[PDB]
Amino acid sequence: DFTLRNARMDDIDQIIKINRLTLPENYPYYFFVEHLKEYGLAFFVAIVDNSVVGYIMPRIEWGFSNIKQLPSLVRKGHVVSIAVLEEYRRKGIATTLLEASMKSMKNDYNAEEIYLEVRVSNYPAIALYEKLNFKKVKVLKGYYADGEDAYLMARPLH
Ligand SMILES: CC(C)(COP(=O)(O)OP(=O)(O)OC[C@H]1O[C@@H](n2cnc3c(N)ncnc32)[C@H](O)[C@@H]1OP(=O)(O)O)[C@@H](O)C(=O)NCCC(=O)NCCS
């Protein structure tokens, strides 16, 4: 009962409201637009009833590796943001978004790994990443503004 496709500039508003509704980290419009162009092949939306109800926003970076079994310097895919509207959760959306984005990160921008930051209290997110074989590879102490820690979580791509 849903549909995956690459993000397009007319989704930006839907993407923004979802961001505003779901998350405390509320980037200005131009931030989504810029990533959408730079890394659009790996930028996906989830669609139900011709509405956007979930999105994933990537950045591709180059720098030091997060993971033991990778080389020192690497191309890495950074999940900057991912949200699904509360009404539509547990229906497999965030798993699919991550999978599409990873496949793209790998085959479109040559990522060797994909990492992210997640609040240590965000149990259902942590559960989703571990299920897709992300591992906790660092605890960022007092990472968020309120002072909450994050786990940096990461996973190689071959
Ligand atoms: C809710 C959220 C964590 C996952 O979205 P989702 O669409 O439900 O993801 P999925 O349906 O693909 O869930 C797949 C797995 O993630 C875990 N998971 C997802 N929602 C969960 C929930 N309420 N409770 C416990 N585990 C959950 C589970 O391990 C699930 O596996 P399973 O259903 O086979 O048992 C998150 O992506 C979201 O939409 N909103 C929360 C926003 C947030 O706090 N952080 C997002 C960026 S850090």
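The first residue you see is number 1, and the count goes up from there.
Keep in mind that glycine also has a Cβ here, set from the backbone N, Cα and C atoms.
According to Swiss-Prot, the feature domain 'N-acetyltransferase' maps to 2-157, an assignment based on sequence analysis.
Taken residue by residue with DSSP, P24 (mutagenesis position) is part of neither helix nor strand, so it is coil. Among the sequence features in Swiss-Prot, the mutagenesis site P24 to A (Swiss-Prot position 34) is noted as follows: 20-fold decrease of the catalytic efficiency for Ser-N-terminal peptide, but almost same affinity compared to the wild-type. 18-fold decrease of the catalytic efficiency for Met-N-terminal peptide, but almost same affinity compared to the wild-type.
Under the heading of mutagenesis, Swiss-Prot lists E25 to A (Swiss-Prot position 35) and annotates it as follows: Slight increase of the catalytic efficiency for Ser-N-terminal peptide, but 4-fold decrease of the affinity compared to the wild-type. 6-fold increase of the catalytic efficiency for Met-N-terminal peptide and slight decrease of the affinity compared to the wild-type. Just so you know, the Cβ of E25 (mutagenesis position) picks up 12 other Cβ atoms within 10 Å once every protein chain is counted.
While the structure shown retains the original residue, Swiss-Prot records the mutagenesis experiment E25 to F (Swiss-Prot position 35) with this note: Strong decrease of the acetyltransferase activity with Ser-N-terminal peptide such as Alba. 2-fold increase of acetyltransferase activity for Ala-N-terminal peptide such as Hjc compared to the wild-type.
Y144 (substrate binding site) carries neither a helix nor a strand DSSP state and counts as coil. Non-local contacts of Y144 (substrate binding site) by the CB criterion (under 8 A, 6+ apart in sequence, same chain) comprise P24, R119, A150. If you look up Swiss-Prot, you'll see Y27, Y144 marked as substrate binding site.
Taking Cβ-Cβ distances under 8 Å and a sequence separation of 6 or more, the neighbours of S65 (mutagenesis position) in its chain are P71, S72, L73, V74, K76, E112, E113. According to Swiss-Prot, the experimentally introduced change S65 to A (Swiss-Prot position 75) is described as follows: Has a melting temperature about 3 degrees Celsius lower than that of the wild-type.
The Zn(2+) binding site feature in Swiss-Prot is assigned to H78, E117; the stated evidence is experimental evidence. The number of other CB atoms found within 10 A of the CB of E117 (mutagenesis position), across every protein chain shown, is 17.
Sequence annotations record features per position, and here Swiss-Prot assigns acetyl-CoA binding site to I82, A83, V84, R90, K91, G92, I93, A94, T95, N122, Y129, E130, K131. Annotation note: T95 (acetyl-CoA binding site) sits in a helical segment as assigned by DSSP.
Under the three-state DSSP scheme, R90 (mutagenesis position) falls in the coil class. Note: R90 (mutagenesis position) has no non-local neighbours, i.e. no same-chain residues 6+ apart with C-beta under 8 A of its own C-beta. Listed in Swiss-Prot as a mutagenesis experiment, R90 to A (Swiss-Prot position 100) is described as follows: 7-fold decrease of the affinity, with no significant difference in the catalytic efficiency. Same fold compared to the wild-type.
While the structure shown retains the original residue, Swiss-Prot records the mutagenesis experiment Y115 to A (Swiss-Prot position 125) with this note: Same catalytic efficiency and 1.7-fold decrease of the affinity for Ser-N-terminal peptide compared to the wild-type. 1.5- and 2.5-fold decrease of the catalytic efficiency and affinity for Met-N-terminal peptide compared to the wild-type, respectively. In sequence order, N66, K76, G77, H78, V79, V137, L152, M153, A154, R155 make up the list of same-chain residues 6 or more apart from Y115 (mutagenesis position) whose Cβ falls under 8 Å from its Cβ. For the recorded site, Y115 (mutagenesis position), the DSSP three-state label reads strand.
Annotation of the published mutagenesis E117 to H (Swiss-Prot position 127) in Swiss-Prot: 1.3-fold decrease of the catalytic efficiency for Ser-N-terminal peptide, but almost same affinity compared to the wild-type. 1.7-fold decrease of the catalytic efficiency and 1.3-fold increase of the affinity for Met-N-terminal peptide compared to the wild-type; the original residue is retained in the structure shown.
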Ask   = Which three-state DSSP class does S65 (mutagenesis position) fall into?
value = coil
Ask   = From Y27, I82, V84, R90, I93, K131, which recorded positions have a C-beta atom under 6 Å away from some atom of ligand 1?
value = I82, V84, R90, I93, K131
Request  = Would you mind checking how many other C-beta atoms are within 10 angstroms of the C-beta on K131 (acetyl-CoA binding site)?
outcome  = 10
Remark   = Note: among binding-site residues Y27, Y129, least Cβ-dense neighbourhood at 10 Å is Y27
